[PDB]
Amino acid sequence: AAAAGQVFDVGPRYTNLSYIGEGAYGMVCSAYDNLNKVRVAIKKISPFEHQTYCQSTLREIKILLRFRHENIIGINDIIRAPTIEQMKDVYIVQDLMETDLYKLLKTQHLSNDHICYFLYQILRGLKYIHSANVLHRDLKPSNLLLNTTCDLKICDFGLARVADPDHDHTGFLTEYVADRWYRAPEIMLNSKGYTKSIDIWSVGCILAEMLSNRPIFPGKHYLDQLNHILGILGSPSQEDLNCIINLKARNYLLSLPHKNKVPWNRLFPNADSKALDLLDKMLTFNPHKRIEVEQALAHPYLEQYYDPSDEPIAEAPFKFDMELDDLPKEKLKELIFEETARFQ
Ligand SMILES: Nc1ncnc2c1ncn2[C@@H]1O[C@H](COP(=O)(O)OP(=O)(O)NP(=O)(O)O)[C@@H](O)[C@H]1O
């Protein structure tokens, strides 16, 4: 059993392992694919102890196996034991991507052309995801992979859900998992994040972060996240408040001192004015007024790339809720076993 740091048993076919990160349920290595003669990425996942780990792992696998898109990371192979009894770990083999936008923004200035092309690819992948009735719900720079030729692939569908706008409403201050800094204001107010508009907010946050190499709304906690948003957008309008019927959320917003909108050109004086027009439309407080993915693709900022015939949609949308919250981990291990069978 070949070792890294732990068992990383991808054995004969996958060799010359190099540690390139850790994280959720396992650890990530690069490896030489002795069959296909390319370096690949391998994610070891060890989730079968914890129901919640098994949910995230089954979601990621089910979604990434169904999706086929140039801007979404695919699964090339899956390594696991031939029996459920022997299966402790699952190895997911993917295209090796040189970096992610998080690592890139820590150290590199992006040209206006790079910002434009990266946003185009994010929205092109997102159009496919949304067309499949799926919400990503955790878009952030670390979940956007890039290779040496600036090809961008969305990854990490662990928090992804089938869209359910009918059942989106909830109380004030309802608990949430996805990264605070990329959470739409309605999450803190009255939304479960079951509508496509929560992904467009996250893209808007990522566009702002590409324009300055700093998170635009770096809240330290839940209400601080809302003060950061309202610090730039200003106090919500009467019309936007009238949309918030939940009294705890409405009265919280009414309690706050009046704030005027800060103009995007003050925050980003060297930005392309078309980029700031699109940023404004993505970071709209009211999710009903917020631009949709297909409208963002058609925005003048993206006119060099925009080609709706080359912006494919999903053949096989997820019609129905993935009924995973109440499956015991033993059922979820069986589903993961069945979902991975095609690679044996
Ligand atoms: N296909 C890939 N190619 C290269 N590096 C990758 C790839 N997928 C993930 N990584 C990196 O491996 C490290 C750990 O992976 P991680 O950031 O956890 O990826 P993820 O797919 O978003 N999964 P996770 O965050 O654990 O739910 C990070 O430095 C990632 O950027």
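The residues of chain A that appear here are 4-8, 15-353 by Swiss-Prot count, in order.
Using the three backbone atoms N, Cα and C, a Cβ is placed for every residue, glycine included.
Residues near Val37 (ATP binding site) in space but far in sequence (CB under 8 A, at least 6 apart, same chain), listed by position: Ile29, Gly30, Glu31, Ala50, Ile51, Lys52, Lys53. Per Swiss-Prot, the feature ATP binding site maps to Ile29, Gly30, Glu31, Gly32, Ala33, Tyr34, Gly35, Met36, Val37, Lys52; the stated evidence is experimental evidence.
Under the heading of mutagenesis, Swiss-Prot lists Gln117 to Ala and annotates it as follows: Reduced affinity for DCC. Strongly reduced affinity for DCC; when associated with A-123. If you draw a 10 Å sphere around the CB of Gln117 (mutagenesis position), it holds 12 other CB atoms from the protein chains shown.
Per Swiss-Prot, mutagenesis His123 to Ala is noted as: Reduced affinity for DCC. Strongly reduced affinity for DCC; when associated with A-117. In this view, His123 (mutagenesis position) is surrounded by 15 other Cβ atoms within 10 Å of its Cβ, with every protein chain counted.
Long-range C-beta contacts of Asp147 (active site, proton acceptor), restricted to its own chain and to partners at least six residues apart, with a cutoff below 8 Å, comprise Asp165, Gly167, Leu168, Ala169, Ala187, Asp188, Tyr191, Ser211. Annotated active site, proton acceptor per Swiss-Prot: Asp147, in sequence order.
According to Swiss-Prot, the mutagenesis experiment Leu155 to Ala carries the annotation: Reduced affinity for DCC. A strand conformation is recorded for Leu155 (mutagenesis position) in the three-state DSSP classification. Within 10 Å of the C-beta of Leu155 (mutagenesis position) there are 19 other C-beta atoms, taking all protein chains into account.
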Distance-selected recorded positions near ligand 1 (C-beta under 6 Å), from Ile29, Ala33, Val37, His123, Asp147: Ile29, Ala33, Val37
For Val37 (ATP binding site), the three-state class that DSSP assigns: strand
Set of same-chain residues at least 6 away whose C-beta sits under 8 angstroms from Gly35 (ATP binding site): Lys52, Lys53, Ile54, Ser55, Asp98
Cα-to-Cα gap, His123 (mutagenesis position) vs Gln117 (mutagenesis position), nearest whole Å: 11
Cα-to-Cα gap, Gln117 (mutagenesis position) vs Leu155 (mutagenesis position), nearest whole Å: 13
Distance from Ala33 (ATP binding site) back to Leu155 (mutagenesis position), taken between C-alpha atoms, in Å: 20
